[PDB]
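Enquirer: Would you mind keeping the following structure in view while I ask a few things?
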Amino acid sequence: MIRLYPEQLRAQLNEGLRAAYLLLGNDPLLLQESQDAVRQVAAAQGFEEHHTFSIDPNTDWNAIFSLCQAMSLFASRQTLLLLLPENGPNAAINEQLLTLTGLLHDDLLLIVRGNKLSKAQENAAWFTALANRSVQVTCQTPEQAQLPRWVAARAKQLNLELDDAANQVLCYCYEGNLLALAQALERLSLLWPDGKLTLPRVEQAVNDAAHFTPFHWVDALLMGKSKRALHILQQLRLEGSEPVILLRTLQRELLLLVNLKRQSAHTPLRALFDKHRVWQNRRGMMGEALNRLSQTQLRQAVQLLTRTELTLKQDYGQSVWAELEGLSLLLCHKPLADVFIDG
Amino acid sequence: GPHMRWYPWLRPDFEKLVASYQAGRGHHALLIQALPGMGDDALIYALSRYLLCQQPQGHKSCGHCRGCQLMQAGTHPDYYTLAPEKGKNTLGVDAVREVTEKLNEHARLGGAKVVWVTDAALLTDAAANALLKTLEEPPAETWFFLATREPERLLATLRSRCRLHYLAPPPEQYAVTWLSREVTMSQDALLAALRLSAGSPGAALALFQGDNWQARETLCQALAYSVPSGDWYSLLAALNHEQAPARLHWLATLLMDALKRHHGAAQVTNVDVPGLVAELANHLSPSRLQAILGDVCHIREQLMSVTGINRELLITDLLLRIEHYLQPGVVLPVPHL
Amino acid sequence: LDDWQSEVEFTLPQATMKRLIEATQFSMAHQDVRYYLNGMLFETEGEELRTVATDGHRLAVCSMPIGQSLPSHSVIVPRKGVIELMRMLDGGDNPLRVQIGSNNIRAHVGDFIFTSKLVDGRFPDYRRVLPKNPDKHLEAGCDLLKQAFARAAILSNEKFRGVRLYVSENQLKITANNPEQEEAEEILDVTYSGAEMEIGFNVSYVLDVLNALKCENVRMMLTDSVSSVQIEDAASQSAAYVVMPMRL
Amino acid sequence: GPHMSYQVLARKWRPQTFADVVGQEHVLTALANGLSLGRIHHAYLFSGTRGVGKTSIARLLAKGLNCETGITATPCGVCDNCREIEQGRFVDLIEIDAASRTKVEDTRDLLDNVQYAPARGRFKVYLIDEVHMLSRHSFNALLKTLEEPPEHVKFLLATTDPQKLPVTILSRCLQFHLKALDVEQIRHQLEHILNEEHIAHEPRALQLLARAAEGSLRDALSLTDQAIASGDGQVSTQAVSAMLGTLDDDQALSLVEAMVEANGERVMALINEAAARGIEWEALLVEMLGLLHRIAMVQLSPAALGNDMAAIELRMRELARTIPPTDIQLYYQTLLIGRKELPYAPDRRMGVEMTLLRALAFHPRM
Amino acid sequence: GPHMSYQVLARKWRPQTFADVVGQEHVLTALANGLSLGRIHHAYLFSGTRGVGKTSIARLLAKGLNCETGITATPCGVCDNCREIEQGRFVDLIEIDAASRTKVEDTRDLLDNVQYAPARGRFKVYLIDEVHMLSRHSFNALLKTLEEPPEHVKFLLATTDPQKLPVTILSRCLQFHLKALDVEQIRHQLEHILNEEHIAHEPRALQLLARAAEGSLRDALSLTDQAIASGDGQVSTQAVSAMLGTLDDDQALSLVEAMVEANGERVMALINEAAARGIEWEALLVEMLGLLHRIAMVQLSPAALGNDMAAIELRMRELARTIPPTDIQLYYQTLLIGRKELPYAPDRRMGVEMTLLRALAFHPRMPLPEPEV
Amino acid sequence: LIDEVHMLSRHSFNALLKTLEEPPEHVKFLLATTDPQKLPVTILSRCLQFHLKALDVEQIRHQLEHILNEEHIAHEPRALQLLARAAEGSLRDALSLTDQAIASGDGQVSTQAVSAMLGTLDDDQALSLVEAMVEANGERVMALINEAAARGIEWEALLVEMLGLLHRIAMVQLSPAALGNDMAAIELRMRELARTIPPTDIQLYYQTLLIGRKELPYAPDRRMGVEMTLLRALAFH
DNA sequence: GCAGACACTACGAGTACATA
DNA sequence: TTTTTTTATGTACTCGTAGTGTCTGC
Ligand SMILES: Nc1ncnc2c1ncn2[C@@H]1O[C@H](COP(=O)(O)OP(=O)(O)O)[C@@H](O)[C@H]1O
Ligand SMILES: Nc1ncnc2c1ncn2[C@@H]1O[C@H](COP(=O)(O)OP(=O)(O)O)[C@@H](O)[C@H]1O
Ligand code: BEF
Ligand code: BEF
Ligand SMILES: [Mg+2]
Ligand SMILES: [Mg+2]
Ligand SMILES: [Zn+2]
Ligand SMILES: [Zn+2]
């Protein structure tokens, strides 16, 4: 219930165990390595038998068998590692968890692992009853701007030297995909145990395998950088989200931006953003975005976008995903189109 | 009785159709053409209660046979209604195939069978095409029933084998008298709403009873604001809604009344609001007015044609198109070939 | 549900209906385009209650005399109703009262009456399907033929369980192939005399027929390779089966 | 409970003999030559617009293939096999509601039992109707059976359009294109049917029903059955004219001349009057296109008007004299485009008003 | 003898020796050279449009491989194995109708049975026809076997759209594309078929059939059978022309020349003649568009005319020389708009009449004169 | 070695995970795939993934040279560059194509068998027609249309690529470096028509091609339609 | 016998994918 | 820090479950 960060969960792990542990937060790899650290700490301590249970609706609780009966040949305590569903559990499972805690033995440990829960799921009967002694901890992957420091810190922990150019190429190639980042770090360490990597082969042992959620796409398109936007779209290949999500995203911000430009003659852009708290990390990134445009520019953007909107859904076009390449690139160096398209 | 209340103008046709079903020479596929809400479904239900009544008399069901209490109870194994699934606006081919395969057996009750399709136009092309070879060569004592706004929209093959029974909306004087008997406010707005509904009194009644009337008032006020200034963008606040194509239809109706006023036609659809049509005629050139009209109609048909499209985007792009057309020295759309 | 007219009453032990259905159930259509092909045809004659089942390529007709005057009436009952009716048969001592209607089939067993909806169609004329000339006729031991056919079929083609009879003077030769070529040959001593002949046909169907009748000595009748085979028991003529050949 | 249930004309008068079929001379001659000469084929697909007779031709061919007389060009009609096919009992004619039975599962099921010999007939005809709604897997499943079927099985395909089929299947059958039936054939067939059915009919009413069917026996015959309900026992000219919404009056050319002279008020008044009277709009624009065609044709070559055109020549030749040749084609294109967009308009009258205003926008000076 | 059985031209005339093929060079030569040099690759996919020979070429190659004597490029037609594959249902050729075998539950069984040695001949030939119909799991299952099959297994994969296959399957096996045939080859094949059939034929009808076959030999053979049925057992230009709906009657060059010469009366006369002939109007418009297109192509380069069109070449050249390109483009656009508006015309004859009239009156060098003012 | 792991069922992956979390020390086991995105994140995170790169053209060319030299087959270099280019990067693909080349060339991979392959590996076609549209090059247009007809690619897609090239050219006219990354191999010829040609001519060509695409399906044949589009484009300037 | 094994086969669901 | 928002129809595959044939030392 404490709702702390794993940098402190390590501290509570070093001290006396605070009964059941619940580590949450959507994690690429940090959840698994935190689980591994918990496993090794427990193995050093009493609890050694890690029984893996997948918490899911429509799946009966075989954990009661461990809960009601104690181990007989090697007790050695034991730990129940629970895997939560990606949407959270239901009331039946939440109350059966409380029943299990009622069946808890002194050598039993409860570990609940999952993603962020809903408020009712968070404040269920089991969590409420365990709020007296259990702990809660959450973590999330670093952002784009927070990546270089994290990568450098991990490199310094692993006793391998990095460089600014190497960090740049890593944060470009592996942006938010820490599993790939960790594998690349291990590969660069094992390839050359010299301990000096500046830019000799870091690209040779690093591919383009990273996640890219749509919110950053306009962040490039608002500068109108042709090569950068084209490279971002090429990076989006092989993890290709269906076009509808990207289309919804850019229609959202373009409707917001056209409303902003309509109201620009009225109350200034900052106090207008006061209504448009879309948390674009300052609401000022949109402020520098709106600096480079024109009303005719917005017309040329919206015509192509709305033509695509019927180009993929009215007749089910197959090039429409590649059309996202077409629409984003043409806006980069189009101050205003002299009609000739006006879709 | 019938779900929708009986409408007086539907009495004659009923008798006529009953005649065609008394001699046994009914066409077994009576595609009703009626304006939506006018009472096509009421006629279908009355007719089907007659037909599935295994003990009828004259031209009205007995209402005493326990078949009739099954009818009024809403459950019957010889009465197959095909409606869109709740939350989805189309009836699939799976439902049609299930109905056809269940219709294969005899009548459960020792009588006739009726398959009634709630709305013909909503049929998917696969679903509609799977309804062939079942109303063309139907089993013995099998009757179909279909309702539509406009038969030409249907698949050509399906319409080919169905008796197209028309229903005429009542003469405008009778319709306005009935509306005034039921609806309360001014006759001018009453007539305007009736005209907007293609002449169907039921849809005018629905527009008045629902919130659509206050929405139309807000939209017309916004139009009055926007037309002299050219700030059509504000109209978005009244257009983007679940019922957006209807309000786009209202806008197109205003535009056409403006064009007619420019041509000087005596009778206009939006007669209840002379100020708006006068302002539209004064401030907008007919050459650009027809362009606004064409884009409004095109976007309306795109909204009502393709399922699950982002109405907000298309409406705003329309509004920006009028913004461009207001600006002078711009090429105007020409209806392409 | 209300009562029906054209309702002839039956009085027969459940064993009779069980024997009948078990005789003509394995050859009843299952999810076929011919909609009337599903279910069994129950036809009333002054002699028996004949029943007819067919897939278009297995025609099984059973005829158990009932000992009552029956007005001529032909009915088709769907697969579901037939299966349920067979499930409701047991004991063999209670008299089953079968009540036919225009659109329904009812049946009184013990103290309960159950009903089934009735398929709307016109079933084919089975008598014309039955061959019009039994010029080539042979008799052979039922269990011997069944064992030989099982032996041959264990190497038969999986999807198309197809074997080939070669009938010579007092001899039946069963030959079976399959993908991953394997040849099964088996010779039976039979009571045959006539023209030498070969005919390919499904073996699962014939094994099913022999399982259904299971007499002491079967006899089959046939003319030409394309001609269908009519198999019955040599003791009586109450049950007949028609199997349509493979190849052509 | 009438005779089965086909008290309707659409089912009662489907032909039972190659002699009884109307039109389709080329395909009937080809099928008869193939049957008699011995050149037979395992897969015919009949492609043509709706209500032309591809299903009927297919069933009649199935009769002719399995008549006890032999492979006869004209089916017996009285022999047992023809009677069974008429009843539908015939266990070798496997009709398929391919629009309903679409799953590849059922196609595979019906292909597994192709090796069996026919129960009674010579040929096991796989009549498939509405082939174009087979799922792509079903189309490709039919391939190796369509190409080289056993000696005894023959396929018949009856599709509304041929181009939706994969080019593989389209290249393995005889494509018989059923030529759409012209007005005279429809009129003669309808008159013969009505004389057989003993109901009085007027020739011009039959002409209307023929010209409104756009070449379809099923469509025209359904329209006649509709008129019988309206016109009591007889297909009378007045009743069918009112039902079909024909333009009996001369207001068509009147609003034509109003439209070409940019008389917006007159055009709107005529439209209002027509809507009050209860006109049909698609026929209005069809008449517009016809009148414009006649005007243009006599503008090029005089003395081209006939009957009613030759009577209203006093106006038509004046219009051809006053209207330049270039503007006639533009008016015609605008009117036909409006007719194209009539379905894509919430109100038919509003769609016609839109079309007329688009036409008047060519010369919107006043 | 002539063996009067009248059983489908397509199936009767499937190639049986390596030389009866219609004239695919780039694949027949490669296969023959591979079989001669001993390089018998264990898996290869034939692609190409419908009815070119890929399913036939696979059967010929299986014949060649499993011949009784040593591997020969040209199979014999006398040995037991070649006779058996000739008659079908051959012992060692497993022809898998993959469109009927798409479930992984059967491809797994196939790969289970692949190990057992064949009984006759040298190889067991898995001719998997319509490969592109296999379900994804079946393809992945086939992958490892295709990479390293046993010594005595060859996979004959044939399909119509190889792009549907997973790219790894394309990598595992060779790729032979069978080009759609030329008009000369297909016409020669039709001549051979009809001559051996002892059926009289006319050269124009054969050229028509070749043109309408769209470069796929089975289309031409099916059309030849349909024409044999259409005529009284003989292939005639009249029968083929009436059955195909082509406009060889009164050509179409007269109509286009009346267009460019702006003679409305000649256009009307030709239209009335066609109407009495009962021709379909959209085909006439398509013919006019094709004539305009060929005229433009010849105006760019005189060698654009086809040899099948060598009947009216002088007038074609003259029209190419006279009419400026812009007028040709205007005619093409007007007639194309007319064809687009044909379904919406009040009548097809009337619509085509007005399309002809519009393309006439807008002719710049000779427009329709304004009547009075 | 569990080859092609991406086809394991979900429960199969669960069994694999339960084996991986507590693996016996005396055992190990490799694993392979082609589409790693289908594996669960748990097993991917656990496994020490190596990513194997697509071969470069030079690598494949030299390996094929070595292979051909190894057994007995003579070879000329241009055939090998063509094979490497058509291999699209997979070495097994290069070996299959060299088997086909040996077959067609009768035990000799000369330029003629791979020239027969050239009908398949010839790719650059949409840019040459755009470059030849702005003038009358004579036989260039005829050769290109012959190639397009004998190749049978989507004419609608061909004209859409034409339109995209022309639109980015118009974009470059109003911006000296509008894309830059467009056709890096043709950054020395496409630029000339990107700037020399007047923007009015570019707009007129765009109008012509748009009109052609709009009316393309209604032509007697789509090849005829694209021919007519080319002729209309060549009719003006 | 024989019920329980034991196999085997069919059906629904949840999921992944394709194509129009 | 919680934020918008495409379908119908079809085809496979794999996992439970459920129902049923068949038959083995019990
Ligand atoms: N060629 C024809 N000769 C006679 N009647 C015809 C013909 N074509 C159509 N009909 C009439 O149309 C009805 C339906 O015909 P049908 O063959 O089902 O057309 P479709 O090709 O569209 O399935 C028939 O019952 C018959 O009355
Ligand atoms: N190269 C060819 N030579 C001779 N006949 C051919 C050829 N290609 C196709 N055919 C004709 O087409 C019929 C079927 O050809 P088929 O090989 O099945 O084409 P597919 O490649 O589409 O399966 C053959 O019976 C033959 O008459
Ligand atoms: F085209 Be028909 F009505 F089958
Ligand atoms: F007819 Be082929 F196999 F496409
Ligand atoms: Mg039909
Ligand atoms: Mg084939
Ligand atoms: Zn009643
Ligand atoms: Zn040989």
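Sequential numbering from 1, following the chain as shown.
According to its header, the structure was obtained by electron microscopy, 3.8 Å.
Backbone N, Cα and C atoms are what each Cβ position is placed from, and that goes for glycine too.
I grabbed these lines from Swiss-Prot:
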- D:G48, D:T49, D:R50, D:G51, D:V52, D:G53, D:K54, D:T55: ATP binding site (BINDING)
- D:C67, D:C76, D:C79, D:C82: Zn(2+) binding site (BINDING)
- D:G121 to D (Swiss-Prot position 118): In dnaX2016(Ts); present in both isoforms, unable to grow at 42 degrees Celsius (MUTAGEN)
Enquirer: Does anything in the same chain, at least 6 positions from D:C67 (Zn(2+) binding site), have a Cβ under 8 Å from its Cβ, and if so what?
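Expert: Those within reach of D:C67 (Zn(2+) binding site), by Cβ under 8 Å and sequence separation of 6 or more, are D:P75, D:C76, D:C79, D:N81, D:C82.
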Enquirer: What is the interatomic distance between the Cα atoms of D:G121 (mutagenesis position) and D:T49 (ATP binding site), given in whole Å?
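Expert: Taking the Cα atoms only, D:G121 (mutagenesis position) lies 31 Å from D:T49 (ATP binding site).
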Enquirer: Quick one: of D:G51, D:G121, which of the recorded positions has the smallest count of other CB atoms within 10 A?
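Expert: Lowest Cβ count within 10 Å among the recorded positions (D:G51, D:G121) is D:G121.
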Enquirer: Give the three-state DSSP assignment (helix, strand or coil) for D:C67 (Zn(2+) binding site).
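Expert: DSSP call for D:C67 (Zn(2+) binding site): strand.
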Enquirer: Using Cβ-Cβ distances, find the residues under 8 Å from D:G53 (ATP binding site) that belong to the same chain and are at least 6 apart in sequence, listing them in sequence order.
Expert: D:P15, D:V21, D:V22, D:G23, D:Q24, D:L178, D:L217
Enquirer: Filter the recorded positions D:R50, D:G51, D:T55, D:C76, D:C82, D:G121 down to those with CB closer than 6 A to an atom of ligand 3; keep them in sequence order.
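Expert: D:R50, D:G51, D:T55, by Cβ distance under 6 Å.
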Enquirer: Work out the three-state DSSP category of D:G53 (ATP binding site).
Expert: coil
Enquirer: Pick out which of the binding-site residues D:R50, D:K54 has the most other Cβ atoms within 10 Å of its own Cβ.
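Expert: Going through D:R50, D:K54 one by one, the largest Cβ count within 10 Å is at D:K54.
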Enquirer: Other than D:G48, D:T49, D:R50, D:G51, D:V52, D:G53, D:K54, D:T55, which residues of the chain come within 8 Å of the ATP site, judged by Cβ distance to the Cβ centroid of those residues?
Expert: D:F46, D:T160, D:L178, D:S216, D:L217, D:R218
Enquirer: From the binding-site residues listed here (D:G48, D:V52, D:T55), select those whose CB sits under 6 A from an atom of ligand 5.
Expert: D:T55
Enquirer: According to DSSP, does D:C79 (Zn(2+) binding site) sit in a helix, a strand, or coil?
Expert: coil
Enquirer: Have a look at the binding-site residues (D:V52, D:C79, D:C82) and report the one with the fewest Cβ neighbours inside 10 Å.
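Expert: Relative to the other binding-site residues in D:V52, D:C79, D:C82, D:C79 has the fewest Cβ atoms within 10 Å.
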Enquirer: Please go through the recorded positions D:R50, D:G51, D:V52, D:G53, D:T55, D:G121 one by one and keep those whose C-beta falls under 6 A from any atom of ligand 1; give the result in sequence order.
Expert: D:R50, D:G51, D:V52, D:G53, D:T55
Enquirer: Write out, in the order they occur in the sequence, the residues of the chain not among D:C67, D:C76, D:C79, D:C82 that have a C-beta within 8 Å of the mean position of the C-beta atoms of the recorded Zn(2+) site.
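Expert: For the Zn(2+) site the neighbour list reads D:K63, D:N66, D:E68, D:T69, D:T72, D:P75, D:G77, D:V78, D:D80, D:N81, D:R83.
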Enquirer: Go through the binding-site residues D:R50, D:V52, D:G53 for me and flag any whose C-beta is under 8 angstroms from a C-beta on chain B.
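Expert: Qualifying residues, whose Cβ lies under 8 Å from chain B: D:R50.
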Enquirer: Quick one: give me the count of other CB atoms within 10 A of the CB of D:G48 (ATP binding site).
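Expert: Taking every protein chain into account, the count is 24.
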Enquirer: Return the residues near D:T55 (ATP binding site), defined as same-chain residues 6+ apart in sequence whose C-beta is under 8 angstroms from its C-beta, sorted by sequence, else 'none'.
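Expert: Looking at Cβ-Cβ distances below 8 Å from D:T55 (ATP binding site), excluding near sequence neighbours, one finds D:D129, D:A158.
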Enquirer: Counting only residues 6+ away in sequence within the same chain, which have a CB under 8 Å from the CB of D:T49 (ATP binding site)?
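Expert: Result: D:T160, D:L178, D:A180, D:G215, D:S216.
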